[PDB]
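To start, the structure under review is shown below, and the notes come after it.
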Amino acid sequence: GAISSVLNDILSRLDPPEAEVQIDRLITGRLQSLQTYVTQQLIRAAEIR
Amino acid sequence: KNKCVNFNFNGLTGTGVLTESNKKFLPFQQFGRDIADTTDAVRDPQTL
């Protein structure tokens, strides 16, 4: 949902108050991406053991 | 070169070690990207 996936672009374009909105969108999704990875690794961890 | 530096080229901001690359870009090509879509290499606009 962010204007651009590059953080440097958001900081080099939008003002400080406007950049926080775009950066929050990227962080929120990247959190879900890590949660998906760890979730799968824990499942596979039970299989390999 | 051969040092980690903050480079800004044609408005592209980033931090990385600058080194000479053997990859040949066609005259029209500008910036390359790796498997991760991150910049693989850049081009100095003044001295090509």
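Residues displayed in chain B correspond, in order, to Swiss-Prot positions 535-582.
The way this entry was determined, per its header, is electron microscopy, 3.4 Å.
Each residue, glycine too, has its Cβ placed from N, Cα and C.
Under its natural variant entries, Swiss-Prot includes B:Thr547 to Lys with the note: In strain: Omicron/BA.1. Record note (Swiss-Prot), natural variant B:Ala570 to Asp: In strain: Alpha/B.1.1.7. The unchanged residue is displayed.
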According to DSSP, does B:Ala570 (variant position) sit in a helix, a strand, or coil? coil
Looking at the variant positions B:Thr547, B:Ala570, the one with the fewest other Cβ atoms inside 10 Å is B:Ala570
Students should find that the Cα atoms of B:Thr547 (variant position) and B:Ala570 (variant position) sit apart, in Å rounded to an integer, by 17
